[PDB]
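Trainee: Okay, here's the structure, questions in a sec.
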Amino acid sequence: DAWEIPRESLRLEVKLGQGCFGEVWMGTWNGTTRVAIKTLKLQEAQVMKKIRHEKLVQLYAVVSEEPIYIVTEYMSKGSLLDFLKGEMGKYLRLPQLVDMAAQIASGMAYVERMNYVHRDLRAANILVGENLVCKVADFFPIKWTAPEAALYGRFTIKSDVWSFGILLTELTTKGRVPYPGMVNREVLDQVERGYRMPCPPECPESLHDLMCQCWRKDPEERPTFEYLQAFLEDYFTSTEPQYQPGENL
Ligand SMILES: CC(C)n1nc(-c2ccc(NC(=O)Nc3cccc(C(F)(F)F)c3)cc2)c2c(N)ncnc21
């Protein structure tokens, strides 16, 4: 396969993250190319190679023979989650946050067009680069999972939409865990009983509406990412043209 490079062309410099199955390292490829490298202790490619969009983290190369390595572009800001609760958090406002959201929706829209599913969409799985560039990446997270998928394993792009809705709460709360003061169990019970998170403080009701649309009980009622992208891209003109900066949003 033409993605295959030789291990030798990889210099694993700094370390970046630790996981259940392996690490992630800052690295150098062919001496001149800065890269991120995920490690193990090759099916995570069947579809990662076919994927190509400016808002999805780009694969660069693989090394199949164990230990399987993986080279992707480098995101200089780490996960959206760490970014949100980091020092940058306090400076981020609605416009910056709606723009990141839009970008993510854009990528998910591409996934949508390709008839793919993500299954685990959430801030932790979003990577940030220079100039607030956000890219979808790396595909139990019950609090992020649509009911039909959690209960009956009905995973679809529509359940991905659900997660997007939950992801919007992360952006608007600067990275707080959703359903505060609730454990996974009572989340299931409540959500199935129609409970939903309320409009976050300083968040415009129009944006909470969008969330609620994403959390509709019937997967088919949920908007497409194509709608979501367009909605957010246009947000401050067609939806909230009277937006005034607040203390946090
Ligand atoms: C936060 C730290 C652990 N980290 N992690 C990465 C990173 C490296 C590899 C991956 N792998 C990955 O995204 N695999 C994958 C598998 C299936 C589908 C996809 C998708 F197309 F959706 F992006 C992606 C994810 C994050 C990464 C990076 N590129 N640049 C800077 N820091 C990084």
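Here chain A follows Swiss-Prot for its numbers: 258-298, 308-405, 424-533, in order, are the residues you see.
Recorded method is X-ray crystallography, 2.8 Å.
Just so it is clear, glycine is given a Cβ too, placed from its N, Cα and C backbone atoms.
When I checked Swiss-Prot for this same protein, it listed these features:
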| type | residues | note |
| --- | --- | --- |
| ACT_SITE | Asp386 | active site, proton acceptor |
| BINDING | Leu273, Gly274, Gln275, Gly276, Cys277, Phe278, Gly279, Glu280, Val281, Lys295 | ATP binding site |
| MUTAGEN | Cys498 to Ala | Significant reduction in S-nitrosylation |
| MUTAGEN | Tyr527 to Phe | Constitutively active |
Trainee: List, in residue order, those recorded positions out of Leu273, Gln275, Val281, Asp386, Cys498, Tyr527 with a Cβ under 6 Å from any atom belonging to ligand 1.
Mentor: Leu273, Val281
Trainee: Need one number for the ATP-binding residues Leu273, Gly274, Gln275, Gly276, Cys277, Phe278, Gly279, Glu280, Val281, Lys295: the maximum pairwise CA distance in Å, whole number please.
Mentor: 14
Trainee: Once you note that 18 residues are missing between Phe405 and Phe424, how far is one Cα from the other in Å?
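Mentor: Those two Cα atoms are 14 Å from each other.
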Trainee: Rank the recorded positions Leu273, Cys498 by the number of other Cβ atoms within 10 Å of each Cβ and report the first-ranked residue.
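Mentor: Compared across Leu273, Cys498, the most Cβ atoms within 10 Å surround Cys498.
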Trainee: Out of the recorded positions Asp386, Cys498, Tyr527, give me the one sitting nearest to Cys277 (ATP binding site) by CA distance.
Mentor: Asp386
Trainee: Fill in the CA-CA distance, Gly279 (ATP binding site) to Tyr527 (mutagenesis position), as an integer in Å.
Mentor: 44
Trainee: Please list, in sequence order, the residues in the chain of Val281 (ATP binding site) that are at least six apart in sequence and whose C-beta is under 8 Å away from its C-beta.
Mentor: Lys272, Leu273, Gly274, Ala293, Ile294, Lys295, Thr296
Trainee: Which residues in the same chain, at least 6 apart in sequence, have a Cβ under 8 Å from the Cβ of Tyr527 (mutagenesis position)?
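Mentor: Spatial neighbours, sequence-distant, of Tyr527 (mutagenesis position): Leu360, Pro361, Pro488, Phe520.
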Trainee: Take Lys298 and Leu308, the residues on either side of 9 unmodelled positions, and give their C-alpha distance in whole angstrom.
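Mentor: Those two Cα atoms are 12 Å from each other.
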Trainee: Take the C-alpha atoms of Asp386 (active site, proton acceptor) and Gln275 (ATP binding site) and report the distance between them in angstrom, rounded.
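Mentor: Here the two Cα atoms lie 18 Å apart.
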